[PDB]
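J.: First the structure, which I've put down as structure tokens, then a few questions once you've had a look.
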Amino acid sequence: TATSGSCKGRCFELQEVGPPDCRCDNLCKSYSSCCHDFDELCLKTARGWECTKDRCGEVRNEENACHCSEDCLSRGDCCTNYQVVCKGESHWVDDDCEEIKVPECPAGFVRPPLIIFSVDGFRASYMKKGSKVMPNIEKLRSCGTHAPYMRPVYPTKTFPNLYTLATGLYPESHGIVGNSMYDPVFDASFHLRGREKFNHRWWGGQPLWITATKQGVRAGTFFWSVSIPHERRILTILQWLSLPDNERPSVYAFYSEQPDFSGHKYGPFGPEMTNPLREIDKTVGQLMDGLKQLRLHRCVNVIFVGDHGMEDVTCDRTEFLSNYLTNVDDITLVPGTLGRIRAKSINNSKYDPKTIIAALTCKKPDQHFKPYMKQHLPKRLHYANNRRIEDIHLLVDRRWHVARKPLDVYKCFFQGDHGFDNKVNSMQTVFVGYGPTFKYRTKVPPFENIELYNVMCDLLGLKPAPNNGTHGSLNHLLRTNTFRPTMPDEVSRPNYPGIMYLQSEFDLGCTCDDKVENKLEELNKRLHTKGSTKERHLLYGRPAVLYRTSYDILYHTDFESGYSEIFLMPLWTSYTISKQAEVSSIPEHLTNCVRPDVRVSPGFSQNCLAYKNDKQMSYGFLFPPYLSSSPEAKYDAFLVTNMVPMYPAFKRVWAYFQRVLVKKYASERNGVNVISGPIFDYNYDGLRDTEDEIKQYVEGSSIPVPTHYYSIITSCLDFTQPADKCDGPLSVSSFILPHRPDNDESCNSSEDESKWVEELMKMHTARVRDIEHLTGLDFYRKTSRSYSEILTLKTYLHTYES
Ligand SMILES: *[C@@H]1O[C@H](CO)[C@@H](O[C@@H]2O[C@H](CO)[C@@H](O[C@@H]3O[C@H](CO[C@H]4O[C@H](CO)[C@@H](O)[C@H](O[C@H]5O[C@H](CO)[C@@H](O)[C@H](O)[C@@H]5O[C@H]5O[C@H](CO)[C@@H](O)[C@H](O)[C@@H]5O)[C@@H]4O)[C@@H](O)[C@H](O[C@H]4O[C@H](CO)[C@@H](O)[C@H](O)[C@@H]4O[C@H]4O[C@H](CO)[C@@H](O)[C@H](O)[C@@H]4O)[C@@H]3O)[C@H](O)[C@H]2NC(C)=O)[C@H](O)[C@H]1NC(C)=O
Ligand SMILES: Cn1c(C#N)cnc1COc1cc(Cl)c(C#N)cc1C(C)(C)C
Ligand SMILES: [Ca+2]
Ligand SMILES: [Ca+2]
Ligand SMILES: [Cl-]
Ligand code: NA
Ligand code: NA
Ligand SMILES: [Zn+2]
């Protein structure tokens, strides 16, 4: 760096200059490459940040941090309180809220600017609890559009979340999978301290600033050097906004290190937290007074957003791997509010992950972490498909830490931390949108930060890069510039087989003990098999298969299914259980009954003999025999086309769901509609496997083994209407349960299922959209609701927090 070129005329230049020409953009500080006079010219502080009566009308003096002279507004560099102090205008916070129906912008603005105001560690409940000391923020919140909270991504750390906001991507796709990382392809490490984090190969996807630039829209800086004071960041944004039309950016970011920085020292609600909240609110007032001075306060869209919350954690709530493993120096742990384990050295072939897992599993009765192979983590976390994520993972209980040994923690500092499971209440953060493009005085439901990239693109007239948002699911935040998606086109149309095979054509090894014989009830069973009850059981139309495959629709009195001829089982099975329905047992004449389905050939069917031979694998049913409507209909549940492969350990789970919980939910929700099926994700990418990806079959057959079993449980949001006769919006909960040959995940599993199955199921709660990615199906195709509303429903996650 030839650091005696000047920064005069160039302070906070938007375009970078190449070495050895010295840099005046921020970042120069983080690369130790600013011109000599950067601090003198670009970080002025003389006289501070506010006009006072004496300074009014002063003679411009270029030394001052900001100006109170007559020319300041045309120059764009007044102190933010200049009109208040010198011109008897009011602060923005003191003005009544007035609806912003249309952008009210100076001439030459082609679109409303967007300012992203990101606040580190701003936990959701600060909006209520800190309301009395945050008047600027409360005005934004109550006059704009807000959610009660915003769900971050896992892990609930800073870079992963801010880079998710910027990209629309899950950490596993963008690459920033933690605040610290090892990449084995690069054989390189990423850390908070230092300079390797600045290398571009860490940062995948396409962040907003590049999407903007590629499409002709200019962007301010996103990263601010920590030494640049907040008042200077604000003033710099206001200055940029005064630029001429061909130079002026349309998108800006402000970042605050608070309240996170104090939160770590004092805890989320320590009495010392009041002042950091006051100071953030002041900064917001500065921006808004600044915008008002420039006539931009009814022209800009402002997004007030956090990265994550903050929880109470102290040194004494640390679990030590040294209390579990005697081999502790054979491993490297990424420690803290999550754990990631790999081998200390890759030439130590002694190392065995399964013995590590086994040594970490349910060893102390209150153990405050749980070990997982990463493919076995809750699919809702989307935290597996990246080489930077170690195969072994520890999910840590809220309020706790994990470390390798006690010398790591005592060689106490802190009272707050974050990083936990992203459904945890303390990790939730905030969203407020304010401006012409946002709605007025509107509350919207909680949503995930992965959704914002699409909105930010909508706000700016950009086409979003491919991302994990569901574009349109946040249209209800927006006054206009909505994105109007169409439903994906069905790729494969189903077959509707009739009766084509005789009983004796099947050699299955299946006994069913069922021979016992009317003409009233013959046309009656015929019409059920042709789809007469189908409107009762298929409430929202059939799911659409979005890939090329061969399948059949099979109708029955109590349930309807799309049966895959390639996978030899259903892709989905749909049934409705009313509030009035009764549970019955499986009779004795039918316990090991499996019956041929005479609509589907022997060659596209499963067989019992494969199950008998497979000593690890048994079978269950997608439509549960327990809930059949009549003894005649119960025969249908024993069709071989309703059977699926299940480990006996998983059958404990599945039986309890089918026998107890479904009926419970129908009572609580006034009927439910259920869609259940299998999921195959052997490469843990969150997407449906092709047949050639499947790693496990039922011994000696072509029957593929699911990695997971899903269910989607839909009812009427107004629960006074029964599920099958609902006029308005819907209510959904779903899960994606791991199909595991043991219940090691559930420490209490030796007890009766009412003590542990429901807990397992809540941990594996899912969005409908997660199931779609995993199955290639598109649900809710025929409802009376608008498509955007259905998109919102598909992104809903039932979290089971209070
Ligand atoms: C969330 O949303 C995202 C974004 O939409 C979804 O991720 C996409 O998933 C797609 C489907 O899996 C995937 O498409 C593949 O792309 C390959 C080309 O990828 C490069 O170019 C793109 C475009 O600029 C870029 O986005 C990619 O960036 C990744 O890679 C770099 C470094 O590796 C990272 O810095 C970056 O973070 C990102 O990493 C992530 O993605 C990769 C996978 O691409 C993961 O491995 C990482 O862990 C991380 O998650 C790339 O720079 C392309 O090569 C693929 O094509 C194969 O597939 C078919 C097979 O029939 C064939 O037509 C092709 O020829 C090719 O097959 C051949 O190669 C095979 C593999 O080498 C080989 O086995 C065969 O034998 C064949 O010869 C494929 O099209 C797309 O890249 C990602 N995009 C991103 C940003 O992640 C994600 O799925 C969503 N999640 C959910 C749950 O919905
Ligand atoms: C985290 N941090 C530090 C530190 N330490 C200094 N400045 C920042 C803000 O960066 C951001 C701010 C926003 Cl608002 C968005 C978004 N969207 C994205 C970023 C990244 C991180 C550049 C990706
Ligand atoms: Ca943070
Ligand atoms: Ca897959
Ligand atoms: Cl981390
Ligand atoms: Na068996
Ligand atoms: Na167990
Ligand atoms: Zn922090």
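Chain A is numbered as in Swiss-Prot, which gives 52-462, 468-573, 576-591, 617-885 for the residues shown.
Looks like X-ray crystallography, 1.9 Å, at least that's what the header says.
Keep in mind that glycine also has a Cβ here, set from the backbone N, Cα and C atoms.
The annotation that Swiss-Prot gives for the mutagenesis experiment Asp171 to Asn reads: Abolishes lysophospholipase D activity. Looking at Swiss-Prot, the entry for mutagenesis of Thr209 to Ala says: Abolishes lysophospholipase D activity. In Swiss-Prot, a published mutagenesis experiment is listed as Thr209 to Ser, annotated 15% of wild-type lysophospholipase D activity. As annotated by Swiss-Prot, 1-(9Z-octadecenoyl)-sn-glycero-3-phosphate binding site applies to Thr209, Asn230, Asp311, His474. Positions annotated as 1-hexadecanoyl-sn-glycero-3-phosphate binding site by Swiss-Prot: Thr209, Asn230, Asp311, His474. Summarising the annotation, Swiss-Prot assigns active site, nucleophile to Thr209 and lists experimental evidence as the type of evidence. Annotation of the mutagenesis experiment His315 to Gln in Swiss-Prot: 20% of wild-type lysophospholipase D activity. As annotated by Swiss-Prot, Ca(2+) binding site applies to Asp764, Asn766, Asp768, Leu770, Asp772, with the evidence given as experimental evidence.
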J.: Compare all C-alpha positions of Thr209, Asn230, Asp311, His474, the record's 1-(9Z-octadecenoyl)-sn-glycero-3-phosphate binders, and send over the largest distance in angstrom.
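T.: Those residues reach a largest Cα separation of 14 Å.
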J.: Near the 1-(9Z-octadecenoyl)-sn-glycero-3-phosphate site, what residues other than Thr209, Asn230, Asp311, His474 in the same chain have a C-beta no further than 8 Å from the centroid of the listed C-beta atoms?
T.: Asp171, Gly172, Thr207, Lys208, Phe210, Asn212, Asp358, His359, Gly475
J.: Between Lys462 and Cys468 the model skips 5 residues. Roughly how many angstrom lie between the two CA atoms, to the nearest whole number?
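T.: Computed span over the unmodelled residues is 10 Å.
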J.: Ligand 4: which of the recorded positions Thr209, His315, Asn766, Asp768, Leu770, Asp772 have a Cβ closer than 6 angstroms to it?
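T.: By the Cβ criterion, which requires under 6 Å to ligand 4, the hits are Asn766, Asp768, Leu770, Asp772.
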J.: If I take the Cα of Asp764 (Ca(2+) binding site) as reference, which of the recorded positions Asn230, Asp311, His315, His474 has the closest Cα?
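T.: So, of the listed recorded positions, the one sitting closest to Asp764 (Ca(2+) binding site) is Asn230.
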J.: Counting Cβ neighbours within 10 Å across all chains shown, tell me which of the recorded positions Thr209, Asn230, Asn766 comes out on top.
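T.: The residue with the densest Cβ neighbourhood is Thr209.
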J.: Hey, for the Ca(2+) site built from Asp764, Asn766, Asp768, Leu770, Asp772, who else sits with CB inside 8 A of the CB center?
T.: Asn436, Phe763, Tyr765, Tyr767, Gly769, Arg771, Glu776, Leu857
J.: Where's the emptiest Cβ shell within 10 Å among the recorded positions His315, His474?
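T.: Comparing Cβ neighbour counts within 10 Å for the recorded positions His315, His474 gives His315.
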J.: Relative to the Cβ position of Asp171 (mutagenesis position), how many further Cβ atoms are located within 10 Å?
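T.: Looking across every protein chain shown, the total is 22.
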J.: Show which residues of the chain containing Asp311 (1-(9Z-octadecenoyl)-sn-glycero-3-phosphate binding site), separated from it by at least 6 in sequence, have their CB under 8 Å from its CB.
T.: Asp171, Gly172, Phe173, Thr209, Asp358, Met361, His474
J.: Within its own chain, what residues at least 6 apart in sequence put their Cβ under 8 Å from the Cβ of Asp768 (Ca(2+) binding site), listed in sequence order?
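T.: Sequence-distant Cβ neighbours: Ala435, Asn436.
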J.: Within its own chain, what residues at least 6 apart in sequence put their Cβ under 8 Å from the Cβ of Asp772 (Ca(2+) binding site), listed in sequence order?
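T.: Set apart from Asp772 (Ca(2+) binding site) by at least 6 residues yet with Cβ under 8 Å, we have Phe763, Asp764, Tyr765, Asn766.
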